[PDB]
Amino acid sequence: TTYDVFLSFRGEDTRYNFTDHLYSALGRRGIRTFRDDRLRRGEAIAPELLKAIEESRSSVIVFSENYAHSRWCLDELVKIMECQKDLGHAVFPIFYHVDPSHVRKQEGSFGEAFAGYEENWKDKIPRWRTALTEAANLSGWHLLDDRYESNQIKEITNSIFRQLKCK
Amino acid sequence: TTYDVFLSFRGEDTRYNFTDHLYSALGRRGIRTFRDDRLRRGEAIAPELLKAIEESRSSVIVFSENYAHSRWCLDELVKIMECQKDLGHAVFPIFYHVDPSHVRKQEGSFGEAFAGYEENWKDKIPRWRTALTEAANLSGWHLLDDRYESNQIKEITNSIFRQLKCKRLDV
């Protein structure tokens, strides 16, 4: 493998702030992290991203309000969960100012997302919901905005350090 | 002195996110920083805070959208600038997603703040306006969004480290 962690996130929500601080915190701890910063286009997710997932020991998912509003994010998650079943791929979900149960049940913003998918992407929805529901039933961290964010990140990155580095 | 840096910020804007990440970054560089996290009440600014500024080698000001909407922030800033004239207090302003000239000239959100001060705090406005205007003419960093924030922070704290270490070595 190439990376200790693959960072899956919604750029529109958290690219330049939370996920960047998280990315940087991971590196300071010697946790090699892939955080996509390339310009990308096309309807289908980039092969380079699917490969990076496969070459990562684990993924960190930054679930944010509009994460499911991105098809690339969802496809990402389907791939990540495949690696979870088939490889030894560890998965650490972060619920960033979103109710974990909304992700599990696709309610709230996540529900609005899938509503938009009904007419043109109906066949991919099943694998998407399943991957979404599976990831969200894993033990992760529910983060609120009422707390010091660097302490939230330190807690997250220490727990990942313990699981990936201490062996 | 007791601290290398006194962190002045508007809690409501940046307490739990940016200023916190800044705070933590400063600590990592061995920059002893005072960042107020106590419960405080009462109309007048806490004496512990004014003392803290006097016992700090410098202040970092996180100017944010609603900074001037807090009299405590403004009274804070006046003290900071006074220590700057009378003591050897260094001052590093960060313009966090706000236009430096809005601060300097009290336009935009900063102008709106002062409108509200007109009726009950008219007499304090002059030294407040002076402290904002002076502080904003110190060389600092204007931070926009759409930029990687941890890098913005690394850049700021690297510069502050070099400047505080050079100040100390020249003395």
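We number chain A the same way Swiss-Prot does; the residues here are 22-188, in that order.
We read in the header that X-ray crystallography, 2.3 Å was used to get this structure.
The backbone N, Cα and C atoms fix where each Cβ goes, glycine too.
Look at Swiss-Prot and you will find A:22-185 tagged as domain 'TIR'. Annotated NAD(+) binding site per Swiss-Prot: A:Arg31, A:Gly32, A:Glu33, A:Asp34, A:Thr35, A:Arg36, A:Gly63, in sequence order, evidence recorded as similarity to another entry. Among the sequence features in Swiss-Prot, the mutagenesis site A:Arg36 to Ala is noted as follows: Abolished ability to induce cell death. For the mutagenesis of A:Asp41 to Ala, Swiss-Prot gives this note: Abolished ability to induce cell death. The structure shown keeps the original residue. According to Swiss-Prot, the experimentally introduced change A:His42 to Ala is described as follows: Abolished ability to induce cell death. What Swiss-Prot records for A:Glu97 is active site, and it gives sequence analysis as the kind of evidence. Record note (Swiss-Prot) on the mutagenesis of A:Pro121 to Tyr: Decreased ability to induce cell death. Quoting Swiss-Prot on the mutagenesis of A:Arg125 to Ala: Decreased ability to induce cell death. Experimental mutagenesis is annotated in Swiss-Prot for A:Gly161 to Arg, with the remark: Decreased ability to induce cell death.
Sequence features annotated in Swiss-Prot and their locations in the structure.
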residue	record	CB count, 10 Å
A:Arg31	NAD(+) binding site	21
A:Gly32	NAD(+) binding site	15
A:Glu33	NAD(+) binding site	13
A:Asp34	NAD(+) binding site	22
A:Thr35	NAD(+) binding site	23
A:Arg36	mutagenesis position	19
A:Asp41	mutagenesis position	23
A:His42	mutagenesis position	25
A:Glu97	active site	25
A:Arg125	mutagenesis position	17
Inset, instruction - Sort A:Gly32 (NAD(+) binding site) into helix, strand or coil using the DSSP assignment. - result: helix
Inset, instruction - Measuring Cα to Cα, tell me the gap between A:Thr35 (NAD(+) binding site) and A:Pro121 (mutagenesis position) in whole angstrom. - result: 17
Inset, instruction - Work out how many Å separate A:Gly161 (mutagenesis position) and A:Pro121 (mutagenesis position) at their Cα atoms, rounded off. - result: 9
Inset, instruction - Mind checking which of A:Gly63, A:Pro121 has the fewest other CB atoms within 10 A of its CB? They're the recorded positions. - result: A:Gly63
Legend entry - Among A:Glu33, A:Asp41, A:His42, A:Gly161 (the recorded positions), residues with Cβ under 8 Å to chain B, listed in sequence order: A:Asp41, A:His42
Inset, instruction - Report the nearest neighbour of A:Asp41 (mutagenesis position) in space among the recorded positions A:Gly32, A:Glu33, A:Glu97, comparing Cα positions. - result: A:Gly32
Inset, instruction - Determine the C-alpha span of the NAD(+) site listed in the record, that is the greatest distance between any two of A:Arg31, A:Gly32, A:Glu33, A:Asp34, A:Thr35, A:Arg36, A:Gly63, in Å to the nearest whole number. - result: 22
Legend entry - Candidates A:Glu97, A:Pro121, A:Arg125 (recorded positions) with Cα within 10 Å of A:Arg36 (mutagenesis position): none
Inset, instruction - Provide the number of Cβ atoms within 10 Å of the Cβ of A:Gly161 (mutagenesis position), excluding the reference atom itself. - result: 20
